[PDB]
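Chemist: Following this message is one structure expressed as structure tokens.
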Amino acid sequence: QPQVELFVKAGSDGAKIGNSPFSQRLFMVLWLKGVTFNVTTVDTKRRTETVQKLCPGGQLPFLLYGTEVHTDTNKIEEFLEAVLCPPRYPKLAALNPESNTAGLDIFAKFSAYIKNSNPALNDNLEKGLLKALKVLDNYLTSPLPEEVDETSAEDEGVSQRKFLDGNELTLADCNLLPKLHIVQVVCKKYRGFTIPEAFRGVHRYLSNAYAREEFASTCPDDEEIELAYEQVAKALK
Ligand SMILES: [Ca+2]
């Protein structure tokens, strides 16, 4: 196995992994593949000569695979899925195309809500975030094709699967979960906002996800995430 090294932005102390749903996405993909790899953080205020030589363009995250450097989070993920493949490594791509789009707009709705400083827009922006969460909830409670015409469900016509695409973590979860994590941490701290308990699909999904070390152990600590958003989030008076 060629060496696999993921380079990611360092956090506030210049050493630990910094806030980034992109870093975490790739960390999760690598963990779920079962490949041997490591992670090197990059203090972007003090780049080492080694990192400058590997990636003169300065993009982060980036992947060193053998002696070749790959940039662009989406492209890195596609490369990893293709090269770390069966029979040696598990295919992580979702079976259902909609799994790959469900809930992604949540991050944008969150970003508008958290960066807004106009008091007149707070309620509207919160509603927009809530609605996008509801659409994700609807996806998670809609039976997938695998579940066709089943009769074992507790509530008729309601999906009980663990994750976006079925009962296994897929690339789709690796994209969405790090984003949902940021949304939860930042909204609780700076907006007094939590995902309603009434969104039972979303909550079952998050419960299942936090119970998996591939997700839980790749989350930056609450403090780094909160610090990353402090300036934009405090603007609203
Ligand atoms: Ca509230």
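Note that chain A is numbered according to Swiss-Prot, with residues 5-241 shown in order.
We read in the header that X-ray crystallography, 1.4 Å was used to get this structure.
Here the Cβ of each residue, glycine as well, is placed from N, Cα and C on the backbone.
Pulled these features from Swiss-Prot for this protein:
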type	residues	note
DOMAIN	93-233	domain 'GST C-terminal'
MUTAGEN	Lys37 to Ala	Decreases glutathione-dependent oxidoreductase activity
MUTAGEN	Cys59 to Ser	Loss of dimerization and of ion transport activity
MUTAGEN	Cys59 to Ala	Loss of glutathione-dependent oxidoreductase activity
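Help me picture where these features are in the structure shown.
Modeler: In three-state terms derived from DSSP, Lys37 (mutagenesis position) belongs to a helical segment. In the shown protein chains, 20 other C-beta atoms lie within 10 A of the C-beta of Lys37 (mutagenesis position).
Counting every protein chain shown, the number of other Cβ atoms lying within 10 Å of the Cβ of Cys59 (mutagenesis position) is 20.
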